[PDB]
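A quick write-up on the structure given underneath.
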There are 2 protein chains.
Amino acid sequence: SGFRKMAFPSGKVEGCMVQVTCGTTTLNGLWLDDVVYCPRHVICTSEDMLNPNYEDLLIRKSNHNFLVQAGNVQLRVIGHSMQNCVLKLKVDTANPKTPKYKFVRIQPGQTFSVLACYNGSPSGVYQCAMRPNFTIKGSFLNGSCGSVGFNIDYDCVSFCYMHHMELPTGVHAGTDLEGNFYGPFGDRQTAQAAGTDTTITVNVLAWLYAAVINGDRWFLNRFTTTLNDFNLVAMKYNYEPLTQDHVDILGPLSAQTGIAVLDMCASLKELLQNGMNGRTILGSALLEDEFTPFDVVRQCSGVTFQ
Amino acid sequence: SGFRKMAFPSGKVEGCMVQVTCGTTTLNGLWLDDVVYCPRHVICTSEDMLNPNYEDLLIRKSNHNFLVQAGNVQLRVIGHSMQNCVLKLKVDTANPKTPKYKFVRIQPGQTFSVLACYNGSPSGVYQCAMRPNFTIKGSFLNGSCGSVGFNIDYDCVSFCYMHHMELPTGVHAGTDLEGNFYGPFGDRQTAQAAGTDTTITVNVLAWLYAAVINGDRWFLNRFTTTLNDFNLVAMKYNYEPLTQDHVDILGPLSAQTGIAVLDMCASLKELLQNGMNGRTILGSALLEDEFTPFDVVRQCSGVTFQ
Ligand SMILES: *C(=N)[C@H](C[C@@H]1CCNC1=O)NC(=O)[C@@H]1[C@@H]2[C@H](CN1C(=O)[C@@H](NC(=O)C(F)(F)F)C(C)(C)C)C2(C)C
Ligand SMILES: *C(=N)[C@H](C[C@@H]1CCNC1=O)NC(=O)[C@@H]1[C@@H]2[C@H](CN1C(=O)[C@@H](NC(=O)C(F)(F)F)C(C)(C)C)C2(C)C
């Protein structure tokens, strides 16, 4: 029993982190086979960040301008190119610790673990969700860019995020590993703001199921609702619409507990309309939306990674 | 910016996890040099758990009765002994992945990361605190015993917890790596209950400082208090006493922010007496007590591990 915001084991990703320095600037890179992936703004000076011409700044860099270190060990750069907002530095040594891996572009609502790093070394690991406004609520400081977000499925690490920047309110934005930003953001120090966020309804329902599984059942009521009528309430409280696909994805937890998804929807409707009146669910005073259905099942069934 | 419940990178500990099977029962072990540490109740059958005589059950086991596997690879057991509530299985192969490590007995109030494991494989990592009642609020299922809790300082893993059992309310109990339980518990399926818990006052203050550092300052008031008068309020709300040592330990965060510890105490006093009136601090609707002063500084300054 118990339910925690649980991150993936980070060892496979730790073996891939390196330091990338270009002149003054040092940030993190990801070393897979003989390629190091890092944010392209490593090539910028504190002078011009308001709007760099990255393509131009890069023509004036050569391989030797990039100091890549894996721990103590320098890795010689033997080629370089830019793909959208990331640099790919070909090095003379393939990482012997390269896990089985894929690059994925996650969808808003999905979760992943961030391995926060500085100077190529890990500081810590935590779980996040890609928010509907394409930000993540992370914890990042100067020097953290190039830190990555990932999922693990058995033996395969799916890299889905690389960290690039921090928006007003202290939320964070970044790219997939092909260097394409999530959301309408770019890597320039200009006036950018996240869109209004929304609550990930299907994840809240998944967490309510997690609560029932753990014995925290006080919020279950006797009623049901239709999908359409539920979504009218969701909208008012800035919850995203629940689709039939969401309902189907909740099927395993619904089956395990015997609580139809629409019955759980009626219980969530009442929580939105009436609040929690000082009670908690799974120790929380607010409704939690950063556990997917798969996260709940993984944690409550003990899924492990090879 | 941002502030997250952050766990230590788990790679050093992952390389140490193994599966230990004795007859039916399989749980996790920790493989350091040529010794595997695991909970002694691996030698029990589902028949007698209400009160095993472990010393007796062990005399009838020989080395070959223990199947130890590190991934696919069997490790031959060449000796065995019991130390309090853990078994030490000497094996014929030293773990080549053994990190620099120590065994520590943590104090209530301190935090550590748990690497939850099943069948010798990691499921996930999360941060916990040793509660004043010597429990942790973890997430554990059948088969998770032998999962360990740890801190990292530079290159050194301090192992402080091994998981043994779950108490009513869904809280968890275990031992240090010398097999001595934290708290008044034992490894027998009998009526055991945690004592009444209390809130870790010094950690709440540390988190309030973390909030100020992140710009969330609405709860700061203009007043101060004495240590003695603050502790009278703390007591009423089931907060542990704040000592001068606690004040001194908060010195770095007090210096960084310019807010005297006793000024922050006056602000916490007001939160306890008046509540938060629907506001949040660092995204939370409740006061958080599972960040130590060192955790806050580590996260807000980017401390990394070699
Ligand atoms: C990479 N190491 C840092 C990570 C930032 C730094 C503080 N916390 C973070 O997550 N990334 C940057 O410094 C990027 C970088 C230029 C400036 N920048 C920002 O994150 C800035 N934000 C924005 O410009 C805004 F508001 F548009 F998001 C800053 C104001 C410094 C936080 C480039 C190339 C975007
Ligand atoms: C080790 N793999 C499990 C972990 C438990 C199992 C469910 N969630 C956990 O953390 N440990 C046990 O099964 C231990 C073991 C006997 C029974 N046990 C318990 O945790 C039981 N608890 C107690 O007896 C109580 F209440 F005293 F804490 C159980 C009721 C099965 C949860 C021994 C040797 C303690």
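To match Swiss-Prot, the residue numbers of chain A are left as they are there, and the shown ones run 3264-3569.
Header lists the method as X-ray crystallography, 1.8 Å.
Note that Cβ sites are derived from N, Cα and C of the backbone, with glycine treated the same way.
Using a 10 Å Cβ-Cβ cutoff, A:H3304 (active site, for 3CL-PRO activity) registers 23 neighbours. Swiss-Prot lists A:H3304 with the feature active site, for 3CL-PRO activity, giving sequence analysis as the kind of evidence.
When secondary structure is read from DSSP and collapsed to three states, A:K3353 (variant position) falls in the strand class. Under natural variants, Swiss-Prot gives A:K3353 to R with this note: In strain: Beta/B.1.351.
For A:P3395 (variant position), the same-chain residues that are 6 or more apart in sequence and have a Cβ closer than 8 Å to its Cβ are A:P3371, A:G3372, A:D3460, A:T3461, A:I3463, A:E3503. One natural variant catalogued in Swiss-Prot, A:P3395 to H, is accompanied by this note: In strain: Omicron/BA.1, Omicron/BA.2, Omicron/BA.2.12.1, Omicron/BA.2.75, Omicron/BA.4, Omicron/BA.5, Omicron/BQ.1.1, Omicron/XBB.1.5, Omicron/EG.5.1.
What Swiss-Prot lists as active site, nucleophile is A:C3408, and the listing cites experimental evidence. Cβ neighbours of A:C3408 (active site, nucleophile) (same chain, under 8 Å, six or more residues apart in sequence): A:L3290, A:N3291, A:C3301, A:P3302, A:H3304, A:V3305, A:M3425, A:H3426, A:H3427, A:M3428.
Looking at Swiss-Prot, you'll find the natural variant A:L3468 to V noted as follows: In strain: Zeta/P.2. Under 8 Å, Cβ to Cβ, and six or more positions away along its own chain, A:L3468 (variant position) finds A:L3505, A:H3509, A:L3513, A:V3524, A:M3527, A:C3528, A:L3531.
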Are there any residues at least 6 positions away along the chain from A:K3353 (variant position) with a Cβ closer than 8 Å to its Cβ? List them or say none. A:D3297, A:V3298, A:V3340, A:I3341, A:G3342, A:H3343
Close-lying variant positions around ligand 1 among A:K3353, A:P3395, A:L3468, where CB distance stays under 6 Å: none
Listed in sequence order, which of the recorded positions A:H3304, A:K3353, A:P3395, A:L3468 sit with a CB under 8 A of chain B? none
